[PDB]
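A short worksheet on the structure shown next.
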Amino acid sequence: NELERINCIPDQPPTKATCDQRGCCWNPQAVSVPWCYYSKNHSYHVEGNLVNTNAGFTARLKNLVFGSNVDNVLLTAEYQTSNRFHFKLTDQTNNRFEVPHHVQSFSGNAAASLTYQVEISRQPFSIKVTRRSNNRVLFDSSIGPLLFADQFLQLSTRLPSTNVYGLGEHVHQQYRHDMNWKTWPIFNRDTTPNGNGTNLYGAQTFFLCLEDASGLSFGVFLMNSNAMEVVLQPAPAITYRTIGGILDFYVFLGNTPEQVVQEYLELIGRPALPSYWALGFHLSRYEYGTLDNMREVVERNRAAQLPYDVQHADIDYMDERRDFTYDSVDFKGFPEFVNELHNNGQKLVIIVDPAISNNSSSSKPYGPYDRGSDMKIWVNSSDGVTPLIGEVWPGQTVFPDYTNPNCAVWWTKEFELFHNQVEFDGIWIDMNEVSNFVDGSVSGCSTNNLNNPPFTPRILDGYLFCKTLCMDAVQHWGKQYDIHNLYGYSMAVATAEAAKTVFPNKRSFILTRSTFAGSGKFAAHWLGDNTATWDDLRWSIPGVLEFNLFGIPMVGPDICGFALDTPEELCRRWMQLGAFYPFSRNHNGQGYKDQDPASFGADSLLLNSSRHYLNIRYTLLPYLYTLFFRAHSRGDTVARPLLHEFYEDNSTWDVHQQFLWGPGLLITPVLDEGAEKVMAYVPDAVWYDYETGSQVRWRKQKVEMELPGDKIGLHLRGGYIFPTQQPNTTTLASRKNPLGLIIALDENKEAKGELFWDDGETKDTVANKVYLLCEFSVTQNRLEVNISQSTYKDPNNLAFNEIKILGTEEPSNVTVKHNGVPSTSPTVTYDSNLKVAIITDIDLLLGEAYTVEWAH
Ligand SMILES: O=S(=O)([O-])O[C@@H]([C@H](O)C[S@+]1C[C@@H](O)[C@H](O)[C@H]1CO)[C@@H](O)CO
Ligand SMILES: *[C@@H]1O[C@H](CO)[C@@H](O)[C@H](O)[C@H]1NC(C)=O
Ligand SMILES: *[C@@H]1O[C@H](CO)[C@@H](O)[C@H](O)[C@H]1NC(C)=O
């Protein structure tokens, strides 16, 4: 079976002599089927018996090209929970680099009631994880060898299906991985997210596999921060091939795909609950140039009444692109503008780069450099004593070593000092791969096994130190070779630590470019420097879905496209979709035509449609916020693939041009130039048009959805109750408004929903239980508002003043009881054609239990 051959010459075009040299098999009978492949027996074997331990078992593995092979390998397996299996493969005799991650070591006894069983084979070594309930083989290394050299470690697994989702950071273009022969390199790199499928800004080894239509799913995570590649083949099978550290694997079983994400996030860390304001709309560009220009853009979008919470300021606010300064001429009056923003209920987020100008003297001192030098907190060259010099925006630079706890002290004080001048509200950390305009350093990199390893994965440009730091550079956590992929992660950890001081008791907002597994505990993510093309629009959906799997649910691209002038039609469709990315920001590159919504004209279709859909986003913010609460507390996704709700239906398995907000809201954008319709899949559920309330005819079928220039498809799922709040142009204001309920009835006239409500900004409202959690349930004739947690009463005296019911016969004699005690008659408006009832003249106070009853 050619589909099962594991490639033995991953480094060069295949030849018989090399193959012979490697003791592999040769069979040149493509495309991509390996000509040279590992023999069926020629790997590691178990030495002696396995050893029962308290956590699981250990085995000793012994071996009979890419550096020193490790002769004796220790397998350590731990039955951590009923649904999480952990195994490490280490050097029996030498300690090796391991990621200094949230994840703690396991000091436990083996969990009870396992959903999985593990089987080890001895001659040759293989590891298999099967699901106990149906003996479905989930992990199975037997397809390939274990390879364990100092700078080349490889393990493969067969997969039980081709329903495979995950890996990053890349532009995959499709959400489902085909399992056609494909190699995905992972090594944090500043590169364009384009159709080339290169390594991008972040490193995410997690994948999820939907096993079958029952929903049974599993996930695999590799805890490894060295450059690596993930090799996919049609067996189906996946191979991990890394150039350092150890093979430290976790396997997660769930009954559903969402349960798999929850298991993964339980291990690596669930996402931060964002500030409610950060759910609003964000506007930004590279190079307004002057404060006057920035204010002009701010004012025209406010004039247009655009829902608009946050303004970002990019490196043009700085004095010559230097951190923690502003330009006293072009940005003269920045403090008064920040007061203006605040007074208008808006927030300022500032960009902050890691790299710190080293240009400092008696004449013109640069404080951040002087103070950081005093603290000795920079990344050093291999000599371990001289700060590494590279180049970024301000010129020659040194780079903070965020892995050193003293650096976060330095960093905090810098933000403290700057915040005294410019009262920013959130922080955008960029260029933190880390990105270097020179290769390695201003003196390049020394030739050695770190900078020039035996094997290099197929990373962009084919050198590790390309546009980053020397691999032999030295930080508190180790050498750059091992911790390069942790730069952005440690930076976000440190920036969150700074936020503890700058915004006491607040969440604030942190947006990061580079990430590692677990970055979502600290920061939001955006998909980087995209381009104003229809390709980039389409590619954004899988990227958003993937980051939700990764526990970074607040994710979005640069709406309308960073690079290039945006066509009006593309920007209009992108704003329409953009009103529904979990992170919604319009951002633009240097020099390009303006693409802020109001720049298209005060009476333009793009402005009108933008305002219209942003008003729907803001209306649905209580529902979106409640989704982020579930993501934070339980590990649920926010932007969700259809297959997560509809896995029983194999027509959902590669849908990637549509997605859900949580379980209940279906989003169908137009993603094709010139189009006024879209080919869409309608899952097996009752659906209601959001704007009209009318039940679609469609069910479990492909349709051509008619969507003119001012429309994006939005459908509400029957069985669900959506809390709403009357929109306004800021969430400061919107949070004071009356609330509503949209009850989308299922075929049985029933629905369920919930609402999380806290102060929208205090850190640890969830850990300290200072919040409201209520549940809504509808049966025929009755709505029940039930209160499950009631330790926060909003002092704005909020109430539900409207209930809209979809797919209903006329409700008559509506009664509102506050524990069996009625209170006068609400007004009911009924549309008998559309089957929509709207209950108004009602005053259901937030946090109070009610029963609303009717007859037919
Ligand atoms: O095309 S480019 O502008 O020159 O792209 C460069 C940066 O990634 C852009 S940064 C991130 C983006 O969101 C901010 O607006 C930009 C200013 O801080 C790379 O070329 C540097 O290697
Ligand atoms: C970097 O160099 C300074 C001396 O210049 C030293 O104090 C510091 O600990 C070094 N950092 C690392 C990570 O080795
Ligand atoms: C919206 O907020 C503005 C304050 O900017 C306020 O004047 C107005 O009353 C608010 N109205 C709504 C729709 O809540």
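Along the chain as shown, the residues are counted starting at 1.
How was it done? The header gives X-ray crystallography, 1.9 Å.
Positions of Cβ are set from backbone N, Cα and C atoms, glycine also.
Classification of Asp190 (acarbose binding site) by DSSP places it in coil, neither helical nor stranded. Taken from Swiss-Prot, the feature acarbose binding site applies to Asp190, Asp314, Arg513, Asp529, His587, supported by experimental evidence.
In sequence order, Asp314, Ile315, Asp316, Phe562, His587, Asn588, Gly589, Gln590 are the residues near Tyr286 (mutagenesis position), counting only same-chain partners six or more apart with C-beta under 8 A. Recorded in Swiss-Prot as a mutagenesis result, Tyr286 to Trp (Swiss-Prot position 385) carries the remark: Decreases alpha-1,4-glucosidase activity toward maltose.
DSSP assigns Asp430 (mutagenesis position) to coil in the three-state reduction, placing it in neither a helix nor a strand. A 10 Å cutoff on Cβ-Cβ distances gives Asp430 (mutagenesis position) a total of 23 other Cβ atoms nearby, all chains included. Where Swiss-Prot documents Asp430 to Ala (Swiss-Prot position 529) as a mutagenesis experiment, the accompanying text is: Loss of alpha-1,4-glucosidase activity toward maltose.
Taken from Swiss-Prot, the feature active site, nucleophile applies to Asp430.
The active site annotation in Swiss-Prot covers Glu433, and the record cites similarity to another entry as its basis. Same-chain residues at least 6 positions away in sequence with a Cβ under 8 Å from that of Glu433 (active site) are, in sequence order, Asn188, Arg189, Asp190, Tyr201, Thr468, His484, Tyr487, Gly488, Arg513, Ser514.
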Measuring Cα to Cα, how far is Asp430 (mutagenesis position) from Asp529 (acarbose binding site) in Å?
11
Flanking Cα pair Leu64 / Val65, between which 4 residues have no modelled coordinates, distance in Å
14
Chain-internal residues near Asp529 (acarbose binding site), provided their CB is under 8 angstroms and they sit 6+ positions away
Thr192, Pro193, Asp558, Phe562, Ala563, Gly589
Listed recorded positions with Cβ under 6 Å from ligand 1, out of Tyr286, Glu433, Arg513, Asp529
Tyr286, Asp529
Find, for the listed binding-site residues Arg513, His587, the residue with the lowest Cβ contact count at a 10 Å cut-off, counting only other Cβ atoms.
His587
Please report the DSSP secondary structure of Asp314 (acarbose binding site), reduced to three states.
coil
Span of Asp190, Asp314, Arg513, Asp529, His587 around acarbose - largest C-alpha separation, Å
17
